[PDB]
Amino acid sequence: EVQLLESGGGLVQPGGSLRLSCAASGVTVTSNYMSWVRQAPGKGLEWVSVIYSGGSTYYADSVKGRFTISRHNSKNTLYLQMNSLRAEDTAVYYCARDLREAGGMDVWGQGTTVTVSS
Amino acid sequence: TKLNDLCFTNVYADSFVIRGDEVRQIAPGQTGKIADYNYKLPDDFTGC
Amino acid sequence: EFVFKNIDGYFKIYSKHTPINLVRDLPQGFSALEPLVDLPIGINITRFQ
Amino acid sequence: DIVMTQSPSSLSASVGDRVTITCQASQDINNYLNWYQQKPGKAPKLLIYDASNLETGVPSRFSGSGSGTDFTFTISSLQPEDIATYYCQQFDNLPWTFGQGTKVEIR
């Protein structure tokens, strides 16, 4: 049945690489649009990056090279690696799927808090 | 400049109507909301 | 009289429609076949009928 | 390129008071406008789509109007469940610049 969970993060030292995992079931990762969004504790939304269908990755200018993206079709999951995470990137992360022009992004995932404080 | 006098066996002329800003997004290799469900140009699109 | 030809993967037709006189199942003389149209299909076809 | 900023930035009212929100863009947007409810702490939830049709759960007191650049949103009776921040943005032309946001808190 449809379910979206996330894994990854903790209190690793600054300059320590990490890997977020977004496990989605009930949808097709290959032929759907998806985005990653980080949110500060007690603040508003803040978009990060977009992945399209067919292997097309894009970000904002500040996060131009942030992500290394891969997928596994054994369980239809996403793995997404950051080398040497940044200090102020301490935030709650969400992987999201938007239906765009037929009702946009009604329900959100779980979101996991990552702290890269020194 | 040379498109006036270059020989091509066929020209695929695809006619339709869309929103104004999305035209520049129709580029060879460019990806987006239309490049996955409605009309995607080939990675070797030589045309206009 | 038609010639349906595949020029380098493109479906061309050479054609003519002329008045004749059936006399001995084989007229003598000569003629030519000017093209009608090229349809760029580029798909292999196994049979026609 | 296109920056989309909310006409209202900080509106404060009490329970049951009208709330009027203007959602303007740099130039005309169409069918790319949604009315959300993020709320403090809990996951964001979209409530109103296309500004004309009411979704299952949204009270009938909420209304939306407009056809073009400016879309207006009206709350006839503010309720404690509406303590939230409305965000309407342009998810068409990357990068997605952020808006002002209409933070509605009850008194």
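We number chain C the way Swiss-Prot does; in order, the residues shown are 191-239.
Recorded method is electron microscopy, 3.9 Å.
Placement of Cβ uses the backbone N, Cα and C atoms for every residue, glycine included.
DSSP assigns C:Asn234 (mutagenesis position) to coil in the three-state reduction, outside any helix or strand. A mutagenesis experiment is reported in Swiss-Prot for this position, C:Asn234 to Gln, and the note states: Increased resistance to neutralizing antibodies.
As a natural variant entry, C:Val213 to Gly appears in Swiss-Prot alongside the note: In strain: Omicron/BA.2, Omicron/BA.2.12.1, Omicron/BA.2.75, Omicron/BA.4, Omicron/BA.5, Omicron/BQ.1.1. In sequence order, the list of same-chain residues 6 or more apart from C:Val213 (variant position) whose Cβ falls under 8 Å from its Cβ is empty.
In sequence order, the list of same-chain residues 6 or more apart from C:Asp215 (variant position) whose Cβ falls under 8 Å from its Cβ is empty. In Swiss-Prot, a published natural variant is listed as C:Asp215 to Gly, annotated In strain: Beta/B.1.351.
With a cut-off of 8 Å between CB atoms and residues at least 6 apart in sequence, the same chain places C:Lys206 near C:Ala222 (variant position), listed in sequence order. The note that Swiss-Prot attaches to the natural variant C:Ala222 to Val is: In strain: 20A.EU1.
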Problem set entry | Three-state secondary structure, which DSSP defines for C:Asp215 (variant position) | coil
